[PDB]
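Undergrad: Pasting in a structure now, in structure tokens, and then I'll have a few things to ask.
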Amino acid sequence: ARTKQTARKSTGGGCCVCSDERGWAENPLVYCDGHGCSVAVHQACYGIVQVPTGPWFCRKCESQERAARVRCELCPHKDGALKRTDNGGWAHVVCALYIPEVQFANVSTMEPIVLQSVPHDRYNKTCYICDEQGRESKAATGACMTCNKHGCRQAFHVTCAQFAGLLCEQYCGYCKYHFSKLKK
Ligand SMILES: [Zn+2]
Ligand SMILES: [Zn+2]
Ligand SMILES: [Zn+2]
Ligand SMILES: [Zn+2]
Ligand SMILES: [Zn+2]
């Protein structure tokens, strides 16, 4: 597999789940070899038990599922690191991690992603970011996390917060207003 195992920048992107650009000897950043696929994930961020000596393919590329059928059940963005769900669909690993009540059937392999126990309070929210970034039709879809500032009611999709730099590592996120004043 093509991997990065250090933080070194060659004298000659980052993880889809955790956004870290560095790799480790015991936790490499592995790059999907699927055609036109740009997934890169840490072994531990994606549940790769054995990094192959040959090519490595993410689960979506392995499935060769129709590109029309590859969609996260929990957010409106495709691309990124996906696993199959218990309901016969797909979901981002990052969405699974940052929506509190989502689980994995196996935490070593991090799959399938289990949605059966999400309560309806993740599902009746509106993503304020989608409402801001020209995605008004998708803002009320999928599942939102809530700002981790106690009492805040701002809600947002995990991936939308991820793209906005509003997640942090317990897996939580803050609306932009409240994130600005948090000591990083
Ligand atoms: Zn990672
Ligand atoms: Zn792939
Ligand atoms: Zn998602
Ligand atoms: Zn959104
Ligand atoms: Zn907030």
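Think of each number as a place in line: the chain as shown, counted from 1.
If you check the header, you will see the structure was determined by X-ray crystallography, 2.1 Å.
The backbone N, Cα and C atoms fix where each Cβ goes, and this holds for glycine too.
Pasting the relevant annotations from Swiss-Prot:
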- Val70 to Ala (Swiss-Prot position 80): Does not affect interaction with histone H3 (MUTAGEN)
- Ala96 to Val (Swiss-Prot position 106): Impairs interaction with histone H3 (MUTAGEN)
- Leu97 to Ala (Swiss-Prot position 107): Impairs interaction with histone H3. Reduces association to chromatin. Does not rescued histone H3 'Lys-79' dimethylation (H3K79me2) levels in MLLT10-depleted cells. Does not rescued DOT1L-target genes in MLLT10-depleted cells (MUTAGEN)
- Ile99 to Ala (Swiss-Prot position 109): Impairs interaction with histone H3 (MUTAGEN)
- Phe104 to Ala (Swiss-Prot position 114): Impairs interaction with histone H3 (MUTAGEN)
Undergrad: For the deposited coordinates, which leave 9 residues unmodelled after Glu169 and before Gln170, what is the C-alpha to C-alpha distance in angstrom?
TA: 6
Undergrad: By a 10 A CB contact count over all chains shown, which of the mutagenesis positions listed here is most packed: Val70, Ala96, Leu97, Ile99, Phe104?
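TA: By the 10 Å Cβ neighbour count, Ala96 comes out on top.
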Undergrad: Taking the Cα of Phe104 (mutagenesis position) as the centre, which of the mutagenesis positions listed as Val70, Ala96, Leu97 lie within 10 Å of it?
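TA: Correct set: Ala96, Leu97.
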Undergrad: Can you give the distance in Å from the Cα of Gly12 to the Cα of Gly13, which flank 8 unmodelled residues?
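TA: It comes out to 16 Å between the two Cα positions.
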Undergrad: When the Cβ positions of the mutagenesis positions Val70, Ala96, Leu97, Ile99, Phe104 are compared with the atoms of ligand 1, which fall under 6 Å?
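TA: Cβ under 6 Å from ligand 1: none.
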Undergrad: What's the CA to CA span in angstrom from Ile99 (mutagenesis position) over to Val70 (mutagenesis position)?
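TA: Here the two Cα atoms are 20 Å apart.
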